[PDB]
Amino acid sequence: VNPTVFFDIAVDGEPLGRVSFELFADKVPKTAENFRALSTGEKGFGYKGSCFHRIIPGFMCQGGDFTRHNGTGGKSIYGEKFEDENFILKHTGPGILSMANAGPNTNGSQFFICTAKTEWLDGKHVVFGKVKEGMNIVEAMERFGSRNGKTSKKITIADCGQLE
């Protein structure tokens, strides 16, 4: 209805588990569709096989750079960047899915999953989804991150697609 997408996560090739996300297409349609389409890979590029390049324990897990795998790339289905759609939703707690960016109106494909309430990001990053199942898998991923965001194991989206 509002779409659900999943990520199957692997840690150095070993299966960790599945996280699914509800995308708020009712409130942020353009942003939610970009993520949905990048998860199915239906426009010919997307998240399958990419990694979480920056994980900071107690704060958030960030990924979505499928072109340079380090936070300097990625692209949306609308072009290299697109505008901040609205800031209706807030970073209210663990499980919030929001867009990473490089300043106002620079949304591409990078996203982060909050593991804490991060109110200082409200009005700066567009919130568009939430973890539906597998929050415990995000908590497990979190243990491989560090204070500067570097991960001690390669965390990858082994598979991903739509469920609902």
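The residues of chain A that appear here are 2-165 by Swiss-Prot count, in order.
Positions of Cβ are set from backbone N, Cα and C atoms, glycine also.
Annotation source Swiss-Prot lists domain 'PPIase cyclophilin-type' at 7-163.
Here Swiss-Prot describes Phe60 to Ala as a published mutagenesis experiment; the accompanying note says: Loss of ability to stimulate MAPK/ERK phosphorylation. Sequence-distant neighbours of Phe60 (mutagenesis position): residues of the same chain at least 6 apart with a C-beta under 8 Å from its C-beta are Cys115, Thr116, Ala117, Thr119.
Under the three-state DSSP scheme, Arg69 (mutagenesis position) falls in the coil class. Swiss-Prot gives this note for the published mutagenesis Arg69 to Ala: No effect on peptidyl-prolyl cis-trans isomerase activity. Reduced interaction with BSG/CD147 and ability to induce leukocyte chemotaxis.
Around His70 (mutagenesis position), the same-chain residues at least 6 positions away in sequence with a Cβ under 8 Å from its Cβ are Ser51, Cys52, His54. Looking at Swiss-Prot, the entry for mutagenesis of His70 to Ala says: No effect on peptidyl-prolyl cis-trans isomerase activity. Reduced interaction with BSG/CD147 and ability to induce leukocyte chemotaxis.
Counted within 10 Å of its Cβ, the other Cβ atoms near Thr107 (mutagenesis position) come to 15, all protein chains included. In the three-state DSSP scheme, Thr107 (mutagenesis position) is classed as coil. Quoted from Swiss-Prot for the published mutagenesis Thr107 to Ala: No effect on peptidyl-prolyl cis-trans isomerase activity. Reduced interaction with BSG/CD147 and ability to induce leukocyte chemotaxis.
Where Swiss-Prot documents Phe113 to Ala as a mutagenesis experiment, the accompanying text is: Reduced ability to stimulate MAPK/ERK phosphorylation. Using a 10 Å radius centred on the Cβ of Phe113 (mutagenesis position) and all shown protein chains, the other Cβ atoms total 24.
For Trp121 (mutagenesis position), no same-chain residue 6+ apart in sequence has a C-beta under 8 angstroms from its C-beta. The mutagenesis experiment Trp121 to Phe is recorded by Swiss-Prot, whose note states: 75-fold decrease of sensitivity to CsA.
While the structure shown retains the original residue, Swiss-Prot records the mutagenesis experiment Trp121 to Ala with this note: 200-fold decrease of sensitivity to CsA. Reduced ability to stimulate MAPK/ERK phosphorylation.
Recorded in Swiss-Prot as a mutagenesis result, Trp121 to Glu carries the remark: Loss of peptidyl-prolyl cis-trans isomerase activity.
Where Swiss-Prot documents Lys125 to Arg as a mutagenesis experiment, the accompanying text is: Loss of acetylation and interaction with TARDBP. The number of other CB atoms found within 10 A of the CB of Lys125 (mutagenesis position), across every protein chain shown, is 14. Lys125 (mutagenesis position) falls outside any helix or strand according to DSSP and counts as coil.
The Cβ neighbour count for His126 (mutagenesis position), using a 10 Å radius and every protein chain shown, is 20. In Swiss-Prot, a mutagenesis experiment is listed as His126 to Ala, annotated with the note Loss of peptidyl-prolyl cis-trans isomerase activity and interaction with HCV NS5A. Loss of ability to stimulate MAPK/ERK phosphorylation.
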If I take the alpha carbons of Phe113 (mutagenesis position) and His126 (mutagenesis position), what is the distance between them in whole Å?
10
Is it possible to get the count of other C-beta atoms within 10 angstroms of the C-beta of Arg69 (mutagenesis position)?
10
